[PDB]
Amino acid sequence: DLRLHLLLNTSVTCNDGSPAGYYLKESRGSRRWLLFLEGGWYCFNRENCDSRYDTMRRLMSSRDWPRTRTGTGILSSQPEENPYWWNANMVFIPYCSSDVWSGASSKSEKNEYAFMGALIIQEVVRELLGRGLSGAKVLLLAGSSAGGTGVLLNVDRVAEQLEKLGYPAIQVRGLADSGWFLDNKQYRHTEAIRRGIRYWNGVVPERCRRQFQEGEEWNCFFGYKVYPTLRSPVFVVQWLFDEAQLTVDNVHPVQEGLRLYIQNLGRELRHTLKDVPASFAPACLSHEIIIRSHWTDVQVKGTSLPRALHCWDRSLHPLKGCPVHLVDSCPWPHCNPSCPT
Ligand SMILES: Cc1ccccc1CNc1nnnn1C
Ligand SMILES: *[C@@H]1O[C@H](CO)[C@@H](O)[C@H](O)[C@H]1NC(C)=O
């Protein structure tokens, strides 16, 4: 089990002003550290956030969090469940800021809620340095869904933070799962993100900010636009037919118009990954994520995700029999036989 620690700096808070925190399981024989960002959509105005506080309160507050959590999938310490990093130091950072991990705004007399996702990540890193992170060789910042987009928005800031604090030997890398979205046309008929950024005082990576300029920071929430601006190594996991993408696209006996729409979506996603050398993109319709216990089962071209991640580790020391760029080319959901059932 991973044990809860509420942040010692209690001014770094969840939406309702309660302290943020992290769950930790140490592995003293390892210099690898995995910091995982939870997902769960976002909220973008007072009324929408009030609704989320009524029925999704754990995503807005630490008041009811349990003392422990079980590590699963890539967070499991069992070699059979996690062939990749079973012996690593494990950290799960709960998502309680509703801001895609981008915010830097406290509660005040003018703000009902605090949006501190970017500050939560930096404070977790700072407090872990005194618990053994100072001796790390690799810090892998991973996350799923909104947490996968959070990786893209925060990995370079973590690298800069450790350099400025005096830890130049720690290699910072990112693993973005299910957070690579397209700003495409809906099947049946970006603004919420634009409103959200203003509501949150949201921040984006500096090189991406300088390309798109004032008012256009929303562009940096889209993987294919922010990824080329990043300096840290980043591995991208993305289903070609992601269920969250299809939900925003208003897709739910398929006739020609919808067949062409779905085929074009897969082709567009595959195109955006052509120049991403570390990636795993199976041709599946799914909402499943990398902390599930059976994450080992899917394969692309005969290679599993735990294997591809191991090959990525070797590449950062091409490799015979150890590939890192794995994107399906078949054009319809479940044309890969290993897709989750
Ligand atoms: C970045 C993020 C994080 C969580 C939930 C949604 C989103 C962006 N929304 C969106 N826009 N076009 N497709 N999708 C899914
Ligand atoms: C706690 O965090 C806030 C926001 O990041 C910061 O202003 C403050 O200085 C921190 N306190 C300490 C003691 O570092």
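Going by Swiss-Prot, the residues shown for chain A are 88-276, 288-350, 355-419, 428-451, listed in order.
Cβ from N, Cα, C; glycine included.
Here the residue is the original one, while Swiss-Prot reports the published mutagenesis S232 to A with the comment Abolishes enzyme activity. Unable to mediate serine depalmitoleoylation of WNT proteins. All chains included, 21 other C-beta atoms sit within 10 angstroms of the C-beta of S232 (mutagenesis position). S232 (mutagenesis position) falls within neither a helix nor a strand when secondary structure is assigned with DSSP, and so counts as coil.
According to Swiss-Prot, the feature active site, charge relay system maps to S232 (among others).
Positions annotated as active site, charge relay system by Swiss-Prot, on the basis of experimental evidence: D340 (among others). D340 (active site, charge relay system) falls within a strand segment according to DSSP.
Sequence annotations record features per position, and here Swiss-Prot assigns active site, charge relay system to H389 (among others) based on experimental evidence. Sequence-distant neighbours of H389 (active site, charge relay system) (same chain, 6+ residues apart, CB-CB distance under 8 A): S265, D340, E341, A342.
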- line: Distance in Å, whole number, Cα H276 to Cα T288 over 11 unmodelled residues, equals 13
Query: When a 10 Å sphere is centred on the Cβ of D340 (active site, charge relay system), how many other Cβ atoms does it contain?
result: 24
- prompt: How long is the Cα to Cα distance in Å for the two residues, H350 and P355, that sit at each end of the 4 unmodelled positions?
  reply: 11
Query: Where 8 intervening residues lack coordinates, what is the integer distance in angstrom between the Cα of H419 and that of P428?
result: 12
